[PDB]
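K.L.:
Questions regarding the structure given below will be posed in turn.
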Amino acid sequence: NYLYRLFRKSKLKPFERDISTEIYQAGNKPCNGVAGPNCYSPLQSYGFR
Amino acid sequence: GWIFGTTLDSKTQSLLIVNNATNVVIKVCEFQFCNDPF
């Protein structure tokens, strides 16, 4: 259930929030809403055990 | 009033400082229908 964001193009100014989710792209070809090759999900579960 | 935001589109967050003749003058919520009002 607990989630964190590990992919962002820029940094964060202090005391700010971001609740949006998308499909991250780090290449020339855009993802266009498709989570396939070179298309990462920026929000990843911790997986606490 | 003045409408603040980055991209609107119900993706980022916005701000909706307005003004009227009533007592509740400021109403800040996540809205997308406020495009060009009058």
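Chain B is numbered as in Swiss-Prot; the shown residues are, in order, 103-140.
Recorded method is electron microscopy, 3.3 Å.
Even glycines carry a Cβ here, placed using N, Cα and C.
What Swiss-Prot records for this protein is below:
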- B:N121 to Q: Partial loss of biliverdin affinity (MUTAGEN)
- B:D138 to Y: In strain: Gamma/P.1 (VARIANT)
K.L.:
Between B:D138 (variant position) and B:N121 (mutagenesis position), how far is it from one CA atom to the other, in Å?
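P.N.:
Rounded to a whole number, the Cα-Cα distance is 16 Å.
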K.L.:
List every residue in the same chain as B:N121 (mutagenesis position), at least 6 positions away in sequence, whose Cβ is under 8 Å from its Cβ.
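P.N.:
Same-chain residues close to B:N121 (mutagenesis position) (Cβ under 8 Å, separated by 6 or more) are B:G103, B:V127, B:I128.
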